[PDB]
Amino acid sequence: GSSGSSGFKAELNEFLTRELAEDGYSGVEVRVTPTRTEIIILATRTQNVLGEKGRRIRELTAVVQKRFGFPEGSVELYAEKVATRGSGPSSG
């Protein structure tokens, strides 16, 4: 995905920036498929954003569901970790 017009992603990024302020947020990616919407936060520490056995992600699903009006089973919430472009796998 890439920056530009898209509406939802800007509201959701504004939302999550507050939610995950100290947690280590950066941004989010989104997909919308013939099957569901997908929401993929980008943060320094994915475990904090998940919380204790997925606590925070489950709650953040419900609040997003309420705020944005998502149908259940048709929003999915994921967490990606931040990592630079560049470097190798191992090169040996």
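We count from 1, first residue shown onward.
For this deposited structure, the header notes the method as solution NMR.
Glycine too: its Cβ is placed from the backbone N, Cα and C atoms.
Feature list (source: Swiss-Prot):
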DOMAIN    12-83  domain 'KH type-2'
MUTAGEN   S26 to A (Swiss-Prot position 35)  No effect on phosphorylation by PRKCD
MUTAGEN   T33 to D (Swiss-Prot position 42)  Phosphomimetic mutant which is detected exclusively in the nucleus
MUTAGEN   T61 to A (Swiss-Prot position 70)  No effect on phosphorylation by PRKCD. Abolishes phosphorylation by PKB
MUTAGEN   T61 to D, E or R (Swiss-Prot position 70)  Abolishes phosphorylation by PKB
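What Swiss-Prot annotates, mapped onto the structure for a quick look.
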residue : record               : CB count, 10 Å
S26     : mutagenesis position : 15
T33     : mutagenesis position : 9
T61     : mutagenesis position : 17
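Spacing of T61 (mutagenesis position) relative to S26 (mutagenesis position) is 18 Å (Cα to Cα, whole number). Under the three-state DSSP scheme, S26 (mutagenesis position) falls in the strand class.
Following the DSSP three-state reduction, the secondary structure of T61 (mutagenesis position) is helix.
When the Cα atoms are compared, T33 (mutagenesis position) and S26 (mutagenesis position) turn out to be 24 Å apart.
According to DSSP, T33 (mutagenesis position) sits in a coil region rather than a helix or strand.
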